Amino acid sequence: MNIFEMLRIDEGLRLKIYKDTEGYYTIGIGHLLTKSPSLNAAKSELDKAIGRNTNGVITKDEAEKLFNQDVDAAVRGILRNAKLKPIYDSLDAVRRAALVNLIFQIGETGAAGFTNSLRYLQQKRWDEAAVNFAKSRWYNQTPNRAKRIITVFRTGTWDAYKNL
Ligand SMILES: [Cl-]
Ligand SMILES: [Cl-]
Ligand SMILES: [K+]
């Protein structure tokens, strides 16, 4: 288990544009294209991203390329965010992966509302952090995925992703 295998499980792989859990145009391994309701707008974003006129369809290799860029950028942004970097640095590698996964899904701005939960993680109050993370729109909207991420933050093990 590692961050890529973890996010590959949570996001799946689709080589044609599709709508994510929020209704937004996405492709590949959870690569958000745009929040716009315009398919054409999403297709333009895809072409920009891949570097060619794709028509809404990409290769597995291309999907993987954007995926690598997304995870890298996610970690990197965590490191530049003063509200997140200290949390990240305080955790072990397993929990760190859980935090990258959360940000990949909700974005830094999304995480702005997780100050309390993040603080419990920094305090290493695992159970409390877990309880706190569940009290969120994120949890309510994607509970199965959230449960997984929360168990990871709670135990520091990949048990929730085994058998997946
Ligand atoms: Cl991109
Ligand atoms: Cl879910
Ligand atoms: K997805």
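Cβ from N, Cα, C; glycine included.
Here Swiss-Prot describes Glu11 to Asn as a published mutagenesis experiment; the accompanying note says: Loss of 84% of enzymatic activity. A helical conformation is recorded for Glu11 (mutagenesis position) in the three-state DSSP classification. Contacts of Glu11 (mutagenesis position) defined by a Cβ separation under 8 A and a same-chain sequence distance of 6+ are given as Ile29, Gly30, in order along the sequence.
Residues or ranges marked as active site, proton donor/acceptor in Swiss-Prot: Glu11 (among others).
Swiss-Prot documents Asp20 to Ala, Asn, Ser or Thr as a published mutagenesis change and attaches the note Complete loss of enzymatic activity. The C-beta environment of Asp20 (mutagenesis position), restricted to residues of the same chain at least 6 apart in sequence and closer than 8 Å, consists of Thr26, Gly30, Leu32.
According to DSSP, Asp20 (mutagenesis position) sits in a coil region rather than a helix or strand. According to Swiss-Prot, the active site, proton donor/acceptor annotation covers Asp20 (among others).
The DSSP secondary structure for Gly30 (mutagenesis position) is coil. According to Swiss-Prot, the experimentally introduced change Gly30 to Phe is described as follows: Almost complete loss of enzymatic activity. The enzyme is destabilized by 1.5 kcal/mol.
Packing around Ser117 (mutagenesis position) is summarised by its Cβ count: 24 other Cβ atoms lie within 10 angstroms of its Cβ, all protein chains included. In the three-state DSSP assignment, the secondary structure recorded for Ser117 (mutagenesis position) is helix. Feature annotation from Swiss-Prot assigns substrate binding site to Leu32, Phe104, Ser117, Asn132.
Record note (Swiss-Prot) on the mutagenesis of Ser117 to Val: 50-fold decrease in enzymatic activity.
Swiss-Prot lists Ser117 to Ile among its mutagenesis entries, and the accompanying note reads: 500-fold decrease in enzymatic activity.
While the structure shown retains the original residue, Swiss-Prot records the mutagenesis experiment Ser117 to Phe with this note: 10-fold decrease in enzymatic activity.
Swiss-Prot documents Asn132 to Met or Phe as a published mutagenesis change and attaches the note 2-fold decrease in enzymatic activity. Under DSSP, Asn132 (mutagenesis position) is assigned to a helix (H, G or I) in the three-state scheme. Counting every protein chain shown, the Cβ of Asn132 (mutagenesis position) has 18 other Cβ atoms within 10 Å.
Under the three-state DSSP scheme, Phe104 (substrate binding site) falls in the helix class. Among the recorded positions listed (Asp20, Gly30, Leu32), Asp20, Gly30 have a CB atom closer than 6 Å to some atom of ligand 3, in sequence order. Whole-number maximum of the Cα to Cα distances across the substrate-binding residues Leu32, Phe104, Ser117, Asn132: 27 angstrom.
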